[PDB]
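Written below as structure tokens is the structure these notes are about.
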Amino acid sequence: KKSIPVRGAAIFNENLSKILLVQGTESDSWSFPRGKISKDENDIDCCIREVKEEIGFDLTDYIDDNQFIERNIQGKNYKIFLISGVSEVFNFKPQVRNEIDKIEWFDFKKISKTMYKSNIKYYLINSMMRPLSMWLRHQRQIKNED
């Protein structure tokens, strides 16, 4: 069933109140970057290499140790490692094959209203909204002083 493994990276604003989407090779599309990951490598270490190479920035102490989510959409395997704690002082830009490079910061509010779709929307995150939200909700709790 699973012959080709795929993994993506989901980054949230410093206030963990908004989602950062990017434009891929597709035209009117909006989602996190993904692709094949190296085998025989620690999922975490693999993240840094795919994160620092894709986003351009590396997360040393701003990356979760054992926090990730799994979800299969349309029979397609889609894995995403939760990584929050980044700052807004640094600018993150996409760095992939020569094509289109555009950044768009969409508020989770809009994503939560995906139902309000009228034309073309990214249902990809809609399916992962459950885990993404629930899990991300946990990180917000720790934000507390205790």
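Shown for chain A, in order and in Swiss-Prot numbering: 100-245.
Method of determination (from the header): solution NMR.
From the backbone N, Cα and C atoms, a Cβ is placed for every residue, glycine too.
For 101-228, the entry in Swiss-Prot reads domain 'Nudix hydrolase'.
For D142 (mutagenesis position), the number of other Cβ atoms no farther than 10 Å from its own Cβ, over all displayed protein chains, is 12. Secondary structure at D142 (mutagenesis position), as computed by DSSP, is helix. Here the residue is the original one, while Swiss-Prot reports the published mutagenesis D142 to V with the comment In DCP2-7; impairs mRNA decay at 37 degrees Celsius; when associated with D-60 and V-68.
Non-local contacts of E149 (Mn(2+) binding site) by the CB criterion (under 8 A, 6+ apart in sequence, same chain) comprise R106, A108, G134, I136. Look at Swiss-Prot and you will find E149, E153 tagged as Mn(2+) binding site.
Other Cβ atoms within 10 Å of the Cβ of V188 (variant position) number 6 in total over all chains. In the three-state DSSP scheme, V188 (variant position) falls into the coil class. What Swiss-Prot says about the natural variant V188 to A is this: In strain: YJM339.
For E153 (Mn(2+) binding site), the same-chain residues that are 6 or more apart in sequence and have a Cβ closer than 8 Å to its Cβ are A108, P132, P193, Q194, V195. For the domain 'Nudix hydrolase' (101-228), the DSSP counts in helix, strand and coil order read 27 helix, 33 strand, 68 coil.
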